[PDB]
Amino acid sequence: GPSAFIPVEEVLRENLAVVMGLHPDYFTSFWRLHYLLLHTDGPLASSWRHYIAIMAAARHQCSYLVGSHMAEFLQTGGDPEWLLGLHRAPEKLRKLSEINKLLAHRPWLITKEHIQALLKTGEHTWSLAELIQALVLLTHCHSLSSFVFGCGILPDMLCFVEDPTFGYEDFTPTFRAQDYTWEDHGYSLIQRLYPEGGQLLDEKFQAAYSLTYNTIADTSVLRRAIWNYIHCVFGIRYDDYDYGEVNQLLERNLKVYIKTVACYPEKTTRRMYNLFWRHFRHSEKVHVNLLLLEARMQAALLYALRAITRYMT
Amino acid sequence: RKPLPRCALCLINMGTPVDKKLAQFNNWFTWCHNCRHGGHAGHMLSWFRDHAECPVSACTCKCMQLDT
Amino acid sequence: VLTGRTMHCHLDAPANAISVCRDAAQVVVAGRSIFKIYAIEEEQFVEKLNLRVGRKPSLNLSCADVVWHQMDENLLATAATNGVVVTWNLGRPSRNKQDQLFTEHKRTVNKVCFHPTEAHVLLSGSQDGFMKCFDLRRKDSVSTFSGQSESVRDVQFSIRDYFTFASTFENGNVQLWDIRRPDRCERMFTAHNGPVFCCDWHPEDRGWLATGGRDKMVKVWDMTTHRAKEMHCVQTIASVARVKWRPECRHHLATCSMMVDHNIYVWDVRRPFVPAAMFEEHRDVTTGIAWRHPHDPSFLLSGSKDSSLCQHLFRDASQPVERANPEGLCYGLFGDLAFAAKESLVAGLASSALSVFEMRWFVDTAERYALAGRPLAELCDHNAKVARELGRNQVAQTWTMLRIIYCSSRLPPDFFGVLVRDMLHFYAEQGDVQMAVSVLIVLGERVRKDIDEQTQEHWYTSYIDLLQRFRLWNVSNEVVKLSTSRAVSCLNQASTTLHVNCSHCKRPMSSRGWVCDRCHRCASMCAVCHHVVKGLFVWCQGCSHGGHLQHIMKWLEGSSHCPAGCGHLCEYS
Amino acid sequence: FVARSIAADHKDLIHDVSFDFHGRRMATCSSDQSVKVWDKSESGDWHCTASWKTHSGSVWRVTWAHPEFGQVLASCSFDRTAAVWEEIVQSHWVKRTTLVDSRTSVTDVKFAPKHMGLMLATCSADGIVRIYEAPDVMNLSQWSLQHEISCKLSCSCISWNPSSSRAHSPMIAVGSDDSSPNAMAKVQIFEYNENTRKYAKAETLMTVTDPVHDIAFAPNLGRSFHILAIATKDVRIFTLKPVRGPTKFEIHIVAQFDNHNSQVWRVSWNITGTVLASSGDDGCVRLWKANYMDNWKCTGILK
Ligand SMILES: [Zn+2]
Ligand SMILES: [Zn+2]
Ligand SMILES: [Zn+2]
Ligand SMILES: [Zn+2]
Ligand SMILES: [Zn+2]
Ligand SMILES: [Zn+2]
Ligand SMILES: [Zn+2]
């Protein structure tokens, strides 16, 4: 079976790609996004994109994406010697590790000084079009690394990281929600710097935001709760939502599960998975463990685009 | 996606797209079976019409008359 | 007549919306953390009053849209971030002149409006696909509508009429309603391919509505007919936030961007490609564009996110059309001077005219010269005859003199070296390399050991570039082959050798053979004569078939099939 | 000389026309946000072949690249960008990249000489000029930014030096446009410094104070010095002799032509680089040639 957490009989009744097939629309949209990001020709080379995927998946210890990605990096003209470590890597990605830190652990310390040092003149410089692809790639790979452990899917690294004991801090200059929103501000900027990426991100975001929940005691309230709670975990505070419904609409088991998945995805266990909502069907636990990657990606993209916009103002 | 050979005359790399004529005859490969020197069909035809030596400098054999 | 210069006052907090009273003396400027009022003077505007004076920073002050009223200067109204349509009446002298507080909406309101004829009826529009109507008789509500769409923006209200009322949505449709009939939208028409961010009527022309959106377009619609008829369309740089019509004219707009661009543009609806005016006194995006006039032509107010507020004048605008390049020309290969200039420079100012005004010695001499194979005298005499037959006489004389100097009580041996070198320099300097290169090649070692290598390489490269420019490949390769410098006799030795394979065994063959080591089948057989091809071998790329160079040409002239036999048109006719 | 009027079928001012490497094709652009390509026919007639939209602002200078890299174009527009359009096989043109780095509108874009690879330079209105490079020749989508220079003044034109020798290091000329009454020079010369791998400051034309509107380097073909042209309110021709940090130059003035009685907009040289062309607000085209003694004189007036 693909997963040791979900029964094989359930999967048959309803290598990790087949798991996501139970949702048609999102499977299609994610596959389109993946195809454009990692396979189509663009500002960066294919080998560099695979290396970026490797470094963005070797952050949550996902020993599934740090695999095939290095297994297909070699078959694309890549340098076999590079896998010895980042110390062997060229002095062009060494500027990317510091921003790869917070894009997976602690997003809130990004600011103008970080992007500026990345866009600094010398013997190894990025352009806007060739770092906006990099940051979208990093966010996509972090989201996949979170989701794969979120379904516990069954199918060296420490020599690829700088200070690998960083981790995620609980939290407590908050981010005000409806001050810089995707549907108004960020979409224009990503589209201007990256036209097709903006449209594919848009389709993904609305496709994920149109899925139902069926079994409920009005399949929108729990959606809004599970959508805004993960956001306020990261620092974006929507003023309109009444936050009593957050605790009154999600069992503490659900809360501990979603925090364990989105913060320290290596910590989830079969007992951790099953300890919440045993009386349901696994697709219901999938449509919830599968929107968290989307919320994480939204928050990361919003923070990054707020960081980059200030650099031009 | 590594560069293809080039004509000894045009110095331009070869290639052919793999009513409107998609891929004319003049752009086909052609090479000496003793040299392995090659180029476009048209340029080689023109060169060997007025000359008789291998188009590449420092090459020696008389490419056309070998078979004619 | 209003009389003001170009001045910019300062604000301590960024603003998001401006409104202008009927007296054109005071302006409302407000945002998330500012709610002051400013008064316009003859010379400089000064602070007058602070409406945001509550003891604590409560959430029902962070406005997003503020509207004054045109017949009651004491009335004011605004929309708070989370739905609070709070109205303000300055008549009450109790400092914080608040009034009826409203909280009966669900999510973020976007814009508020007013009827330009009545002072009691109020409109509103929010993210719920709703439109909150009210009566200022303190009532309960009026006619809350169901938009059946996404977030509503730029509600606004009709100008000449009394009952018409439009509203634009986030997925890209505009509607039209009536107060007395709140059940169904009277008119339905899609407008954009994205969020419609703007809307405004035409003060002069009735029914001429103009909408803007994130499509980076601005479209003016004709509502006289029963359908949504387009009249114009303006392409811009970025998303369009506010569309404002200048008074007393019929064809000018004023649009501000939403991101990246910080500039106001005054577009002419007739001329949609180049802006008429342009303002560039800001540092961030300009959030609001408002007039100052009941009806005057040349006074514009503004407000941005840099905490600034400034008044504009048509005269001082940085006009770009008057300071652009109107012409362009370039030279051709032989001579093809192509000239382009405005229709007002050759004879009604937005068009150009294209015309082409219109070296044989170089081309004629290239293939008619002689460079090797015969002794010095034969080459010199032949080249002199070739020159004479064309018209250039001095070059023929130089040929003959060189033949006398070299092909000879005697002169010293190295007596003419300086003269020859100076000739080569003289001919090369004035831009004629066809002579210097040819003389260099012919004379060879007699003169090559006198000039430096860099100048020789320059001569050769420049001449070869000129030759290839004319598609004279034979002579260019001829110069390459006989080139007397190492750096030039290497251009055709780079990446010009193929690697040949057998299609039965799929293994390489040696460099001097025509048979297969494992296959033993002679893998060089023309598909026309079935004979061994030892020299030139053409090869179709879609068939992997080929043969003799001459045979295949004749076959392909005759028919369009692979001679070996396989359904395939090797040229697609 | 005769003229053949061609139906532009544009909706606004045509800005530039540029010719192909082999002289059989020519490309046009306009402030109507489009680019069209015309090819000559057997009977010497011109007809259109492609009429696709490129940018969303007024499209300025459009250039051709050497066909050794393929049939690849470039353009700049009011959108603060720059494109590397290419034609692929009916045939149509497809975009390859979009360099979006400048905060102000990009004015001019010019391809580099062949002998230094595939490069592209763009000047921005705020005063920054930047050189790009595409080391992977066969895919015109991996563009990189190599150098960035600050001109301390507005930039209006750019021109490469086509000297193919290895005794001349590459150099680039920058044409300013600011009209503020503060005197100061407009044209500046930047010279590669392969010892340190950076572009330096080589020379500055102090005798130029009026706004510069177009610039151009003369083709060399064998000349041992450098010839420059400037499109100011007059037409000037300069001569630069390198003496055997950057190299030291000698700047002389050869022509001070003022028979346009207008503002000169454009300048263009020949292939052999012995005759010059220029157009001004008067409306006709002049041709200038040397009378074999460093004494230029007019040799035609086309209108
Ligand atoms: Zn050979
Ligand atoms: Zn060829
Ligand atoms: Zn041969
Ligand atoms: Zn065989
Ligand atoms: Zn045969
Ligand atoms: Zn065949
Ligand atoms: Zn075939």
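For chain A, we keep the numbers from Swiss-Prot: what you see runs 43-56, 78-218, 311-327, 335-379, 385-480, in order.
The way this entry was determined, per its header, is electron microscopy, 3.8 Å.
Yeah, the Cβs are placed from backbone N, Cα and C, and that goes for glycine too.
Pulled from Swiss-Prot:
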ACT_SITE  A:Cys125  active site, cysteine sulfenic acid (-SOH) intermediate
BINDING   A:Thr374, A:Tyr375, A:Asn376, A:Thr377, A:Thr386, A:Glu451  L-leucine binding site
MUTAGEN   A:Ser190 to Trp  Loss of interaction with GATOR2. No effect on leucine-binding. Unable to mediate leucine-induced inhibition of the TORC1 signaling pathway
MUTAGEN   A:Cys204 to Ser  No effect on alkylhydroperoxide reductase activity. No effect on the ability to inhibit the TORC1 signaling pathway
MUTAGEN   A:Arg419 to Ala  No effect on the ability to inhibit the TORC1 signaling pathway; when associated with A-422 and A-426
MUTAGEN   A:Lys426 to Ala  No effect on the ability to inhibit the TORC1 signaling pathway; when associated with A-419 and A-422
MUTAGEN   A:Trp444 to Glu  Loss of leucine-binding
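Within the set A:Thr374, A:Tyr375, A:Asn376, A:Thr377, A:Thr386, A:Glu451 that the record links to L-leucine, no two Cα atoms are more than 12 Å apart, and one pair reaches that distance.
Reported as a whole number, the C-alpha separation between A:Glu451 (L-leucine binding site) and A:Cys125 (active site, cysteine sulfenic acid (-SOH) intermediate) equals 24 Å. A sphere of 10 angstroms centred on the C-beta of A:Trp444 (mutagenesis position) encloses 16 other C-beta atoms.
Of all Cβ atoms in the protein chains displayed, 15 besides its own lie within 10 Å of the Cβ of A:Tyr375 (L-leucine binding site). Listed recorded positions: A:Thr374, A:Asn376, A:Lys426, A:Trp444. Those with a CB under 8 Å from a CB in chain D: none. The record gives A:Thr374, A:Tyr375, A:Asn376, A:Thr377, A:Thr386, A:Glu451 for L-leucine. Within 8 Å of the mean position of their Cβ atoms, the other Cβ atoms in that chain belong to A:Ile378, A:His454. Recorded residues A:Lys426 (mutagenesis position) and the residue listed as 'active site, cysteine sulfenic acid (-SOH) intermediate' have their alpha carbons 17 Å apart, per Cα-Cα distance. For A:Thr374 (L-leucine binding site) paired with A:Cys125 (active site, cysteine sulfenic acid (-SOH) intermediate), the C-alpha to C-alpha distance reads 29 Å.
Of all the recorded positions listed here (A:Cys125, A:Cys204), the one with the fewest other CB atoms within 10 A of its own CB is A:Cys125.
For the mutagenesis positions listed here (A:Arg419, A:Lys426), the lowest count of other CB atoms within 10 A around the CB belongs to A:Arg419. Cα distances from A:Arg419 (mutagenesis position) to the recorded positions A:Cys204, A:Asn376, A:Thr377 are smallest for A:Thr377. A:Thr377 (L-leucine binding site) and A:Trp444 (mutagenesis position) are 11 Å apart (CA-CA, integer value). In sequence order, A:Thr386, A:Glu451 are the residues of the chain that are 6 or more apart from A:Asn376 (L-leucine binding site) and have a CB within less than 8 Å of its CB.
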